Amino acid sequence: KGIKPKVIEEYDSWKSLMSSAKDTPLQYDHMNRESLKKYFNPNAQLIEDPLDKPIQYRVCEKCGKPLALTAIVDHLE
Amino acid sequence: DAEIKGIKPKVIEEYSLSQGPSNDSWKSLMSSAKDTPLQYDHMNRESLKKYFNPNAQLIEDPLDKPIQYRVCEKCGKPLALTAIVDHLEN
Amino acid sequence: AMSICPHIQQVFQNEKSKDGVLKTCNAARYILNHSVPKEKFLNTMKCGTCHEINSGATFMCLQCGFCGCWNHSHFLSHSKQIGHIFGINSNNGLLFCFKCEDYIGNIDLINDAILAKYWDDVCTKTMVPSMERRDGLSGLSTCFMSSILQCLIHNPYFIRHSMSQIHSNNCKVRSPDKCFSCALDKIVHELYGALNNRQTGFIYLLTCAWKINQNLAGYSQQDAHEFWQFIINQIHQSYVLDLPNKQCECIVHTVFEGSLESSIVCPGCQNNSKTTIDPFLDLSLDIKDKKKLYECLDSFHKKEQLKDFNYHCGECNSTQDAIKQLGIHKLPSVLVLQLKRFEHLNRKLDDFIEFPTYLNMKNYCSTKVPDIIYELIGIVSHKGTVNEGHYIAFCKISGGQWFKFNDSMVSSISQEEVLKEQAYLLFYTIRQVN
Amino acid sequence: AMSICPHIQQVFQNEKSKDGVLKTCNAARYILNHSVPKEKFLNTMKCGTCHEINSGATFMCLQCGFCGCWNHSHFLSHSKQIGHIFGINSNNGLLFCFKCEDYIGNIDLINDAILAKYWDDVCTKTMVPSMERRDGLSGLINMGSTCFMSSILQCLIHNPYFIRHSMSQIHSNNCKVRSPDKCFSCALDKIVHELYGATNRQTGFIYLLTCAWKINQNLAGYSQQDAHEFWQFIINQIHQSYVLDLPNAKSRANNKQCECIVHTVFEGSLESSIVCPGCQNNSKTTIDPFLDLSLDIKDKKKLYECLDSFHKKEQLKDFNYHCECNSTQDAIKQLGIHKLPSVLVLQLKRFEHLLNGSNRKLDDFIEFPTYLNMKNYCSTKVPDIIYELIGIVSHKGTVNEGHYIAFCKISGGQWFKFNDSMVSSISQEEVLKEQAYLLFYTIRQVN
Amino acid sequence: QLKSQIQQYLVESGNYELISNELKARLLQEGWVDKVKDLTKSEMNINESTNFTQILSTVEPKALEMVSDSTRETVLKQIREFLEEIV
Amino acid sequence: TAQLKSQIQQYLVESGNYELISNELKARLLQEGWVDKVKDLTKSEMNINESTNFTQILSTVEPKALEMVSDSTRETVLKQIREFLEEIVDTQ
Amino acid sequence: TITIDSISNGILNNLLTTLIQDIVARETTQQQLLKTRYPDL
Amino acid sequence: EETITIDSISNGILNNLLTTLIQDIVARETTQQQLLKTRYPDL
Ligand SMILES: [Zn+2]
Ligand SMILES: [Zn+2]
Ligand SMILES: [Zn+2]
Ligand SMILES: [Zn+2]
Ligand SMILES: [Zn+2]
Ligand SMILES: [Zn+2]
Ligand SMILES: [Zn+2]
Ligand SMILES: [Zn+2]
Ligand SMILES: [Zn+2]
Ligand SMILES: [Zn+2]
Ligand SMILES: [Zn+2]
Ligand SMILES: [Zn+2]
Ligand SMILES: [Zn+2]
Ligand SMILES: [Zn+2]
C-alpha cells in the first residue's frame with residue numbers, strides 16, 4: 001500500500017559466515033566501528049559492558065595467582 | 001666542740017705523717033698509670049666489678065657536656081673523635 | 001542440591017559428542033564476535049521459517065544451519081519436528097535447551113569453551129574462585145616508633161656507638177634499603193651531621209620494619225614497648241650477622257643487659273641454697289595501688305615464703321620451709337623500665353606514678369650495697385587511649401635541658417613539667433656508684 | 001667576639017713548643033684516668049706549698065710537676081716565682097691560664113688533644129658541627145594518614161581494564177626487575193593476587209607504600225595528600241615500568257604512541273583552537289594529551305554544568321598580538337575533545353591552594369549521573385557516546401586535615417564503600433548523594 | 001504477502017542499526033536497562049527460581065510497560081519517517 | 001706545732017676514709033639536687049654578668065653555692081668527719 | 001491491514017522484545033551459575 | 001693565735017671538699033660556654 005517499486009534497485013546456514021568472519025575483525029554490539037576510529041584512539045582497549053557479569057577468572061593451585069581464562073594455558077606448561 | 005692537742009703519737013708513726021721533692025709530684029705517677037686500668041671519678045672500681053657486668057660499657061657524666069664530634073667534609077657523617085683518623089684513612 | 005540440564009549431560013557421556021558441541025559453541029561465538037552489523041542481522045538474527053528480524057531472540061541451531069525465532073515459537077518447532085533441542089542465542093552467546101526451557105548456564109566447560117582442548121589440566125591445576133574473594137572485596141599512627149627512635153638518638157651510649165662507625169665498618173650488606181642498623185646510622189647522619197634533618201633514615205627505617213617483621217603486626221600493636229624490644233634485637237642481630245661465623249659483646253649487650261637473680265634461701269643460715277640468673281633488657285613493673293616508683297620496685301624485690309618447698313639445708317643441718325626472692329645480680333648501664341599500663345591486646349591504668357630525676361638502686365641488688373644512682377634521661381608517655389593512642393617522648397640532653405617530641409613538633413620543656421607526665425617507659429643512665 | 005688566650009697563642013707560634021704542650025696535656029689527662037683514688041688525692045690533689053688535700057682545685061703545673069692549690073693562690077705564686085703561667089685542674093683535665101685568670105676552653109686542638117699527631121689532617125678534612133645540628137634535634141614526620149592512597153587503589157583494582165591487564169600476567173611475564181620490593185607494578189599485581197586469588201592481605205599495599213616513599217623522596221606522601229596527585233603518580237609508574245621492559249631504546253613511546261595499559265585505556269586528547277572573530281582563520285591548533293580532566297565547580301550544581309564551562313569559547317588577552325585582517329579583536333579560544341579515553345577520569349577542583357600556607361575546601365555538592373554522555377564536548381550531529389560511572393572518591397574535612405573514601409560499582413551493579421579496611425555495601429540512590437572528588441567513567445555505548 | 005521484506009530493506013539501508021542503537025541509547029540513559037535488570041533479580045527471589053522461560057513472562061510484560069512514552073514516540077516516529085523512504 | 005689539718009688529711013686518705021667522706025658527700029648533693037642547682041646558678045650568673053670568666057663567675061657563684069647545701073647533708077657529713085677525727089686526735 | 005502504524009509497532013516490539021530477552025538471558029544464566037557454584041551465598 | 005677544735009678542723013675538711021666540687025662544676029660550665037660562644041657568635 002506504499003511506493004516500493006524503484007527501491008528494489010538493490011533487491012540458509014549460519015555456519016556459512018565462518019570464512020567471512022576470519023576476514024573480519026573484532027566487532028562490538030553497540031560500539032560502532034566508524035565512531036571508534038573517529039573519536040577514540042586506534043589502539044584503545046575496549047571491553048563491552050564490563051560490569052555485565054562477574055569477572056571471568058580462575059586461580060592457580062600451585063601458586064595462587066588469579067588467572068584470566070586466556071592466561072591459564074601460557075601459565076602452565 | 002673540743003680543743004686539740006695534736007695527733008695521737010701512735011697514729012703519727014703508723015702513717016708516717018712526719019714524712020716527695022716535689023716539683024716532680026704529678027709527673028711521677030706516669031709509671032703506675034701505664035699498668036693501671038681506666039678509672040672513673042665516682043664509679044668505684046670494686047663496686048663496678050661486683051654489681052655490673054665485666055664487659056660493661058661506661059660513660060662518666062654522660063650529659064656533662066655536648067657530644068664531642070666533628071663532621072666529615074666529603075661524606076657528611078658525624079664522627080666521634082676516636083673514629084676520625086680511620087674514616088680519613090678511607 | 002542444584003542440578004544441570006539432564007539432556008546436555010547425557011550427550012556428554014560421549015566424549016566425542018562433547019568435543020563436537022564445544023567446537024560448535026566456540027564457532028558460533030566467534031562468528032558472533034566477528035560479523036559486521038548488517039551481516040549479523042541477516043544471517044544470525046533472521047528466522048528461517050518466519051523470515052523476520054529480531055522476532056525476539058534468534059537461536060542458531062547447534063546441529064544444522066537453521067536459525068529459529070522465539071517470538072513465533074519457531075525454534076521450538078524445529079526442535080519438535082526434527083529433534084534439535086539445543087540452540088544458541090545470537091545476542092549473547094548463550095546456549096538454550098528447549099526441552100528444559102532454560103539456558104544451560106552452570107557448566108564451566110561450556111562457559112569457558114575456548115579452553116576446550118586443555119580442560120583436564122584446567123580442572124587439575126586451577127580452581128574456581130572462592131566465594132569470599134570472587135569480587136576482590138577487601139579494605140586496606142607511627143608515633144609509637146618515632147617516640148622510641150628519639151630516645152635512642154638521645155642516648156649517649158648509642159650516639160657514641162654510631163658516631164664511632166663500628167657498624168658501618170663491618171656491615172656486609174652496606175645499605176639502608178636492606179640493613180636496619182644502617183637505617184639507624186642514617187638517622188644519626190641526618191640529625192647530627194650533613195646531608196650533602198630529614199626523614200630519609202626514618203622512612204627507610206620504617207620500611208625495613210614492615211618488610212623485616214613479618215609483616216606483623218606490623219603497624220601494630222601500638223606498643224612503644226615492643227618496638228623498643230624490636231629495635232634493640234635487630235641491633236644485636238646485625239652484630240651477629242657481621243661476624244666470621246651464652247653472652248654477647250655488642251652495643252646492646254654491653255649497655256642494656258643486666259640480670260635478675262632468683263634465689264631460694266635458708267631462713268636460718270641466710271645462704272642461697274638454689275640460684276637461677278636470668279638476663280634482662282628492661283624491667284617490667286606493676287603500678288596498681290601505688291604512688292611512686294620505689295614502691296613498684298619494692299614489690300618486685302619482695303620475699304615470698306613458699307609452702308611447697310620443705311628441704312634439708314646442708315650448710316646448717318636443718319629442715320627449712322624456704323623463702324624465694326627475686327633481686328638484681330647485675331645492673332645495666334642504662335636501665336630501661338616499663339610501667340604496665342596495658343591489658344594485653346582496650347583498658348589502661350592511668351595512675352600517676354612519681355619517678356625521680358635520680359634513682360638509687362642499692363636496695364634492689366643482692367649481697368650492705370653502696371649507693372648506685374642513675375640520672376633520668378628519657379620518658380615516653382601515652383596520651384589518648386587504646387585505639388586513640390598518641391605516644392610522646394621526652395629527652396634530656398647535654399646541659400640538663402629537656403625537650404619534648406610530639407609527632408615532629410619538637411619543643412623545649414621544663415624539668416618540673418616532665419616530672420608530671422604519666423610515664424610508660426623510663427630511661428635511666430648510670431651516674432654514680434660508691 | 002670571644003677571645004683566645006694570647007699567652008697560649010704566643011707559645012703555639014713555635015711548633016716544637018706547641019707539641020710539648022699537647023704531649024703534657026695528654027700525659028696529665030692520661031694520669032687522671034689511670035690513677036687509683038689514693039694516688040690521685042696524694043699526688044695530684046695535694047698542694048706542694050701547703051700540703052692540704054683539696055684546698056679547692058689543685059692544678060698540675062704544665063711546665064713542671066708542682067701541684068698548686070687555688071684557695072691560697074699557691075699555683076698563682078708558683079707562676080710568679082718561676083714563670084709557669086699554665087696549670088691543669090686535677091678534677092677535670094681543664095687547662096687554666098694564671099695571667100688571663102680564665103680557662104682555655106675554646107681552642108679545639110687542646111680539647112681534642114688526643115688527635116694532636118694528626119691535627120693538620122683533622123681540621124682540613126672534618127668540620128665542627130653546625131649550630132642547628134649539634135644536639136641532634138629534629139622532628140620525625142609521622143606517617144598517620146595514607147587514606148589518600150588506599151582510596152585511589154580501590155578504584156584501580158576495581159577497574160575492569162586493570163584487573164584484566166593484571167590477571168593476564170602480561171607484566172609478571174616481562175618484568176626484568178621481578179620483585180615487589182623494588183618494582184611498583186609487581187606491588188599492584190600482588191595487591192591483585194591477595195585480593196582476588198588466594199596473612200592479612202595487607203602485604204602488597206605495604207610493598208606499594210614503601211616503593212612510594214623511596215622513589216618519591218621524601219614526599220610523597222606526608223606534605224600534601226592529594227588523592228588526585230597520587231593518581232597521576234601511579235599511572236605514571238606503570239608507564240615507566242612498561243617502558244623499562246622494551247627490547248630497543250625506541251621515541252614512539254612515551255609519545256607519539258605508547259602501547260601500555262595506561263596510554264591505551266586512560267589517554268585522550270584535547271584540541272585547543274585559537275580562532276579570530278574577524279577573519280575565520282585558525283592560527284593555532286595544538287592537540288595535547290590528557291590522562292584526566294580537571295573541572296571548576298564554583299557556583300555550579302551539576303556535572304554537565306562543570307563540563308560546559310570547560311568547553312565554553314574563552315576570550316583571550318594578548319596586548320601586542322598579531323593577526324590577516326582583524327589584528328584588533330581579541331582571540332576566541334575553545335577547548336573540546338579530539339579523542340576520548342576508554343576510561344574518562346574526572347577531578348572536581350575542591351582544594352584551592354592560596355598564598356603562603358593558605359587553603360580552602362569547596363564542599364558544595366555536585367550532581368553527577370550514573371550514565372554520562374560526551375557528545376557535546378567532542379570536536380565538530382555527533383553520535384551519543386555514553387560512559388558508565390564505576391568509581392568515586394570523596395573527601396571529608398580540610399585541605400590539610402581530612403579523609404578519603406572510595407566507592408566502586410562492582411560486576412553485577414552492586415555498590416560498595418571502602419573506608420580504610422572497612423568494606424561495606426551502599427545503595428546507588430545513596431552514593432549519588434556523595435561529595436564527588438574523583439569520578440571514574442567507563443566507556444559503555446557509542447553510536 | 002510478507003513484512004520481512006520491509007525489514008530486510010532496512011538492515012540493507014543501514015537504518016535498522018540507527019534505530020536499534022538509538023533505542024538502546026535512550027533506554028540505557030533512561031535507566032530502563034537497569035530497572036529491567038533489577039526487576040529480573042527481584043522475580044528470581046519472589047519466585048525462588050532461575051528458569052528463563054518462567055522469569056521471562058512475569059518480567060517481559062512489565063518490562064514493556066516500563067518503556068516511557070517519550071522514547072516510544074520518538075523511535076516509532078523515526079521508523080515511520082524511514083517507512084516512507086522505503087515503501 | 002702546728003699544721004695538723006694536712007696531716008689529718010693524709011691519714012684520712014691512706015686509711016681509705018677520705019674516699020668514704022668524699023663519696024658520701026656527692027651521693028647526697030647529687031641526689032639532693034644541689035649539683036644541678038649549682039649548674040643552673042652558674043649559667044644564671046654567666047648570663048647576668050655577660051661573661052664566661054672563671055675567676056669572676058666563681059666569685060659570685062661559690063658563696064651562694066655553699067649556702068645551698070642542706071642542713072641535713074652538712075650535719076651528716078660533719079658527724080662522719082668528726083667520728084673519724086676522734087679515732088686519731090687527742091683532746092684539750 | 002499492514003499499515004505504517006501496525007508495522008512500525010511490529011518492528012519496535014521486535015527490537016524491544018529481543019532486548020528484554022537478551023538481558024533476562026544474561027541475568028538468569030548469571031544467577032544460576034552462582035547458586036550452583038556457591039550453594040551457600 | 002686561735003682555737004683549733006674538733007668542730008673547726010672538721011668544718012675545714014668539709015669546706016675544702018665543698019669548694020673543690022663547686023670549682024669543678026663552675027670550671028665545667030664556664031669553659032663549655034666559652035666554647036659555644038667562640039664557635040657560634042650567632043645564637
Ligand atoms: Zn601458578
Ligand atoms: Zn667521609
Ligand atoms: Zn536440558
Ligand atoms: Zn519465526
Ligand atoms: Zn537444527
Ligand atoms: Zn648495615
Ligand atoms: Zn648482642
Ligand atoms: Zn641454712
Ligand atoms: Zn711549674
Ligand atoms: Zn696550697
Ligand atoms: Zn692567658
Ligand atoms: Zn614488576
Ligand atoms: Zn605508556
Ligand atoms: Zn583575522
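Just so you know, the numbers here start at 1 and follow the chain as drawn.
Note: Cβ is positioned from N, Cα and C throughout, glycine not excepted.
Other Cβ atoms within 10 Å of the Cβ of C:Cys97 (Zn(2+) 1 binding site) number 20 in total over all chains. Residues or ranges marked as Zn(2+) 1 binding site in Swiss-Prot: C:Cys5, C:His7, C:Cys97, C:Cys100.
As annotated by Swiss-Prot, Zn(2+) 3 binding site applies to C:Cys61, C:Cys64, C:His78, C:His84. Cβ-based neighbour count (10 Å, all protein chains) for C:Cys61 (Zn(2+) 3 binding site) stands at 24. DSSP classifies C:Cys61 (Zn(2+) 3 binding site) as strand under the three-state reduction.
Quoted from Swiss-Prot for the published mutagenesis C:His78 to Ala (Swiss-Prot position 77): Lowers histone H2B deubiquitination activity. In sequence order, C:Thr49, C:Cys61, C:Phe66, C:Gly68, C:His84, C:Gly87 constitute the residues six or more apart from C:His78 (mutagenesis position) in its chain with CB-CB distances below 8 Å.
Sequence-distant contacts of C:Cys143 (mutagenesis position), defined as residues of its own chain at least six apart whose C-beta falls under 8 angstroms from its C-beta, comprise C:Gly389, C:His390, C:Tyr391, C:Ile392, C:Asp407. In the three-state DSSP reading, C:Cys143 (mutagenesis position) counts as helix. Under mutagenesis, Swiss-Prot gives C:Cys143 to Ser (Swiss-Prot position 146) with this note: Lowers histone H2B deubiquitination activity.
Under the heading Zn(2+) 5 binding site, Swiss-Prot lists C:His236, C:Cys248, C:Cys250, C:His253. Classification of C:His236 (Zn(2+) 5 binding site) by DSSP places it within a helix.
The Cβ of C:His382 (mutagenesis position) lies under 8 Å from the Cβ of C:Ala224, C:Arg341, C:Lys348, C:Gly389, C:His390, C:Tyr391, C:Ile392, C:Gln422, C:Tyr424, each of which sits 6+ residues away along the same chain. Quoted from Swiss-Prot, the note attached to the mutagenesis of C:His382 to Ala (Swiss-Prot position 419) states: Lowers histone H2B deubiquitination activity.
All protein chains included, C:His390 (active site, proton acceptor) registers 17 other Cβ atoms within 10 Å of its own Cβ. Annotation comment: Swiss-Prot describes C:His390 as active site, proton acceptor, evidence class sequence analysis.
Excluding C:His236, C:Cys248, C:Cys250, C:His253, which define the Zn(2+) 5 site, the same chain contributes C:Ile235, C:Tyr239, C:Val240, C:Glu249, C:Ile251, C:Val252, C:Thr254, C:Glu257 within 8 Å (Cβ to the Cβ centroid), listed in sequence order.
C:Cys100 (Zn(2+) 1 binding site) has a Cβ environment of 17 other Cβ atoms inside 10 Å. Fewest other C-beta atoms within 10 Å: among the binding-site residues C:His7, C:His84, C:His236, that description fits C:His7. When secondary structure is read from DSSP and collapsed to three states, C:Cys248 (Zn(2+) 5 binding site) falls in the coil class.
Taking Cβ-Cβ distances under 8 Å and a sequence separation of 6 or more, the neighbours of C:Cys64 (Zn(2+) 3 binding site) in its chain are C:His84.
Cβ neighbours of C:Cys248 (Zn(2+) 5 binding site) (same chain, under 8 Å, six or more residues apart in sequence): C:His236, C:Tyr239, C:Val240, C:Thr254, C:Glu257. Two residues, C:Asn245 and C:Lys246, bracket 9 residues absent from the model, and the distance between their Cα atoms is 16 angstrom.
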